[PDB]
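Below is one structure, written out as structure tokens; comments come after it.
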Amino acid sequence: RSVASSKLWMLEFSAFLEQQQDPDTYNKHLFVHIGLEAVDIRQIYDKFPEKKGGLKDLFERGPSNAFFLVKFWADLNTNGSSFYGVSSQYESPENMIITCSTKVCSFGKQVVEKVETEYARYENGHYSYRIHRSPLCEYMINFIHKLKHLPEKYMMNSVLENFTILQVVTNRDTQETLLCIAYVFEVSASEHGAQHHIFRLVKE
Amino acid sequence: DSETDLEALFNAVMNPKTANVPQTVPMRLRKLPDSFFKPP
Ligand SMILES: *C(=O)CCCCCCCCCCCCC
């Protein structure tokens, strides 16, 4: 239970490209996937939207155990029949209606937001929430395309220095922050492909 | 005044002479754990 608050646990998260070779044949490439050291949140406030409802405001409202920072090393090594998708799975002891708000940011400024409402399914004593094969927004598709066309890996990392994603999962009725995940990216250079590290966000 | 739009983002790195984006502190120069910069 890494990315987990008292109320909600993210078991899985992935962004991928699926290509249909033929009617019966599919190839899937994972850009990033999940399937704890502390970071001072003040060191990252400039990288996310601020003011009301922003990262500082959300953190101050708490609970503090709902706040995480994920560092991804993305695997960008991949090639009409293309689908860019995102999937995630969550578990909770409580039967809630939850909203997942995902904000893509450049220089700490929101450029696009995707919002999904998710209902519970009873599963072996707990409740399960799944976002299955959500279409990745055009901005992100275009961003990946432009990234891949950069001549050098250092150039890709330079662009990514100012690119962040903020995911806020909320109980729709109460507006309680169930999970808040700040995402930071570099390009993977490893032979093992996509890698990650998860940190707890703390006040100081 | 500096731009935040997509083309400007990539232009700033492709053609640094014409870069017109906000200037920021690189993550590597910030107070962050070693594991932030070294993959597992
Ligand atoms: C569009 O509506 C925004 C949705 C963004 C979903 C987050 C998926 C994470 C993308 C990882 C790809 C790696 C890019 C360097």
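Chain A is numbered as in Swiss-Prot; the shown residues are, in order, 217-251, 262-305, 310-434.
Recorded method is X-ray crystallography, 2.0 Å.
Here the Cβ of each residue, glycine as well, is placed from N, Cα and C on the backbone.
Quoted from Swiss-Prot, the note on the mutagenesis of A:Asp266 to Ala is: Reduced transforming ability. For A:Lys297 to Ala, Swiss-Prot lists a mutagenesis experiment annotated as follows: Important loss of interaction with YAP1 and complete loss of transforming ability. One entry in Swiss-Prot concerns the mutagenesis experiment A:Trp299 to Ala. Its note says: Important loss of interaction with YAP1 and complete loss of transforming ability. Looking at Swiss-Prot, the entry for mutagenesis of A:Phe373 to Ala says: Reduced transforming ability.
Overlay of Swiss-Prot feature records on the structure.
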| residue | record | contacts (Cβ under 8 Å, 6+ apart) |
| --- | --- | --- |
| A:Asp266 | mutagenesis position | A:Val432, A:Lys433, A:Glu434 |
| A:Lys297 | mutagenesis position | A:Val414, A:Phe415, A:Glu416, A:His426, A:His427, A:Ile428, A:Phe429 |
| A:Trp299 | mutagenesis position | A:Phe415, A:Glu416, A:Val417, A:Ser418, A:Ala419, A:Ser420, A:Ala424, A:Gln425, A:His426 |
| A:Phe373 | mutagenesis position | A:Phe393 |
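Missing residues between A:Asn305 and A:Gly310: 4. Distance between their CA atoms: 13 Å. Under DSSP, A:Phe373 (mutagenesis position) is assigned to a helix (H, G or I) in the three-state scheme.
If you look at the deposited chain, A:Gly251 and A:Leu262 flank 10 residues with no coordinates, and their C-alpha atoms are 16 Å apart.
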